Amino acid sequence: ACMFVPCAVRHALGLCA
Amino acid sequence: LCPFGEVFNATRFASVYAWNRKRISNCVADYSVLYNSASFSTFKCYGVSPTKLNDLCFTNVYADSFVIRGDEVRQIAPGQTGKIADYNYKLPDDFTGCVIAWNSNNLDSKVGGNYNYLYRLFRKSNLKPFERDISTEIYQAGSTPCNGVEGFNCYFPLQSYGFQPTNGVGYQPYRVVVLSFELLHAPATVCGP
Ligand SMILES: *CCC(=O)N1CN(C(=O)CC*)CN(C(=O)CC*)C1
């Protein structure tokens, strides 16, 4: 559902906040 | 007793947009791994000789480390252009140190893809040498401002590599270590044995 970097991966890498 | 060994042997490596820097100072340098240059796929020294580093003394030594594709290692050199040199990790023209890389497909690739390694796909301009950018600001791809909202023409700036073990060697993950030997106007703290 997320382009470029999947949402779960964005959370895992600390990219959501 | 400099921790050069731990830079190479670190279990985790950084994504290239968030390249890790380790400052080395006030220690005795063990340059043994640099003598084993035949074991690395890339080993290019600019203004340095591993067999002469024992005789030299430095104020600081920075060890930058990250994962990129093998076909991108050529960009970790002076005077290069491309997605990595431009938006992720830039070496200067006057660079002095070594660029060391090795294939890490066995560790960093996963079946289905390892999406945990990223690179910056979008940026308003190129990086200056040694500039680091870890912002996740939404990228304005159209003429209309995004106001930080991700969507139509407003893109997440970073991209997953999705490393797979069956991809060709040029698309496989390589771990890179860049050593910058700095001798500034200060007392030398990194000396040989
Ligand atoms: C693709 C964008 C998206 O679905 N969401 C925005 N967002 C993040 O980007 C977190 C880094 C919050 N969302 C989620 O956490 C669910 C995937 C929603």
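The numbers used for chain B are those of Swiss-Prot, and the residues that appear cover 335-527, in sequence.
Header entry for method reads X-ray crystallography, 1.9 Å.
Note that Cβ sites are derived from N, Cα and C of the backbone, with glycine treated the same way.
Swiss-Prot has this to say about the protein:
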{"type": "MUTAGEN", "residues": "B:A475 to V", "note": "Increased resistance to neutralizing antibodies"}
{"type": "MUTAGEN", "residues": "B:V483 to A", "note": "Increased resistance to neutralizing antibodies"}
{"type": "MUTAGEN", "residues": "B:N501 to T", "note": "Reduced host ACE2-binding affinity in vitro"}
{"type": "MUTAGEN", "residues": "B:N501 to Y", "note": "Increased binding affinity to human ACE2"}
{"type": "MUTAGEN", "residues": "B:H519 to P", "note": "Increased resistance to human covalescent sera neutralization"}
{"type": "VARIANT", "residues": "B:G339 to D", "note": "In strain: Omicron/BA.1, Omicron/BA.2, Omicron/BA.2.12.1, Omicron/BA.4, Omicron/BA.5, Omicron/BQ.1.1"}
{"type": "VARIANT", "residues": "B:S373 to P", "note": "In strain: Omicron/BA.1, Omicron/BA.2, Omicron/BA.2.12.1, Omicron/BA.2.75, Omicron/BA.4, Omicron/BA.5, Omicron/BQ.1.1, Omicron/XBB.1.5, Omicron/EG.5.1"}
{"type": "VARIANT", "residues": "B:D405 to N", "note": "In strain: Omicron/BA.2, Omicron/BA.2.12.1, Omicron/BA.2.75, Omicron/BA.4, Omicron/BA.5, Omicron/BQ.1.1, Omicron/XBB.1.5, Omicron/EG.5.1; complete loss of interaction with host integrins"}
{"type": "VARIANT", "residues": "B:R408 to S", "note": "In strain: Omicron/BA.2, Omicron/BA.2.12.1, Omicron/BA.2.75, Omicron/BA.4, Omicron/BA.5, Omicron/BQ.1.1, Omicron/XBB.1.5, Omicron/EG.5.1"}
{"type": "VARIANT", "residues": "B:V445 to P", "note": "In strain: Omicron/XBB.1.5, Omicron/EG.5.1"}
{"type": "VARIANT", "residues": "B:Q493 to R", "note": "In strain: Omicron/BA.1, Omicron/BA.2, Omicron/BA.2.12.1"}
Original post:
Between the recorded positions B:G339, B:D405, B:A475, B:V483, B:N501, which lies closest to B:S373 (variant position), Cα to Cα?
Top reply: B:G339
Subject >> Spatial separation of B:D405 (variant position) from B:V483 (mutagenesis position) - C-alpha basis, Å >> reply: 33
**OP:** Check each of B:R408, B:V445, B:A475, B:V483, B:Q493, B:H519 (the recorded positions) against chain A and write down, in sequence order, those whose C-beta lies under 8 A from a C-beta there; write 'none' if there are none.
**Re:** B:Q493
Subject >> Fewest Cβ neighbours within 10 Å, where candidates are the recorded positions B:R408, B:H519 >> reply: B:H519
Original post:
In whole Å, how far is B:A475 (mutagenesis position) from B:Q493 (variant position) when you measure between their Cα atoms?
Top reply: 15
Original post:
What is the number of other Cβ atoms found within 10 Å of the Cβ of B:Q493 (variant position)?
Top reply: 19
**OP:** Using C-alpha positions only, work out which of the recorded positions B:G339, B:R408, B:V445, B:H519 is nearest to B:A475 (mutagenesis position).
**Re:** B:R408
**OP:** Compute the C-alpha separation of B:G339 (variant position) from B:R408 (variant position), stating it in Å without decimals.
**Re:** 24
**OP:** For B:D405 (variant position), just count the other CB atoms lying within 10 A of its CB, please.
**Re:** 14
